[PDB]
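This report concerns only the one structure given below.
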Amino acid sequence: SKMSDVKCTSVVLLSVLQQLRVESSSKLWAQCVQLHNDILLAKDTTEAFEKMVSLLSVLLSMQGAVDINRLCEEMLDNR
Amino acid sequence: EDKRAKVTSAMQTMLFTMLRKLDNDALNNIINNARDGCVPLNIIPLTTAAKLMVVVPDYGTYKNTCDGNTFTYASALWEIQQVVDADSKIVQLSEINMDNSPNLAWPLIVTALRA
């Protein structure tokens, strides 16, 4: 339902992270992989969404430049 | 690096679109907080007493998210353990008030345990 959507999203997120070179930390990458697997195996939405909050938090705590306001600007500027 | 940057952008864009479509309270809270520069410094824990550390950019964000020793974030209550300004220097919850606020070196860092 929306379960397949959260799960699909977790796979994209794990990708975005890998694209940011999160693999250069073995510890953090293993952590991300595990949360991703937990989401995919989640039997209830609650578990899926909580694990997803943790995983997304990895991306938000990366000062790097996922930079959100800039994506929103891109989104706004096209429709 | 440009084809790679174009794919990266398209992927990040789709990702946040999917996040919007999910329309989940907790994810929206941490994303919105992140847009105002309230960001977690570590992975948001799912278990009790676990340590969350997040940056609080200013007094508006602060008072929107904090009441007493309680911090509210990602759809959960967290019991504030410590606050520290940008000097690593501690800061009491009572020093954080509309009057004394401009006297502080922001951002603050709140360390807190899950309820």
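Since chain B takes its numbers from Swiss-Prot, the residues it shows come out as 3996-4110.
Header lists the method as X-ray crystallography, 2.2 Å.
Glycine residues also receive a Cβ, built from the backbone N, Cα and C atoms like all the rest.
Listed in Swiss-Prot:
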- B:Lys4001 to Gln: In strain: Isolate Shanghai LY (VARIANT)
- B:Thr4003 to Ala: In strain: Isolate Shanghai LY (VARIANT)
- B:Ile4085 to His: In strain: Isolate ZJ01 (VARIANT)
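Using a CB-CB cutoff of under 8 Å against chain A, the variant positions that qualify from B:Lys4001, B:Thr4003, B:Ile4085 are B:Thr4003. The DSSP secondary structure for B:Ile4085 (variant position) is strand. Looking only at other Cβ atoms within 10 Å, the busiest spot among the variant positions B:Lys4001, B:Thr4003, B:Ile4085 turns out to be B:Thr4003.
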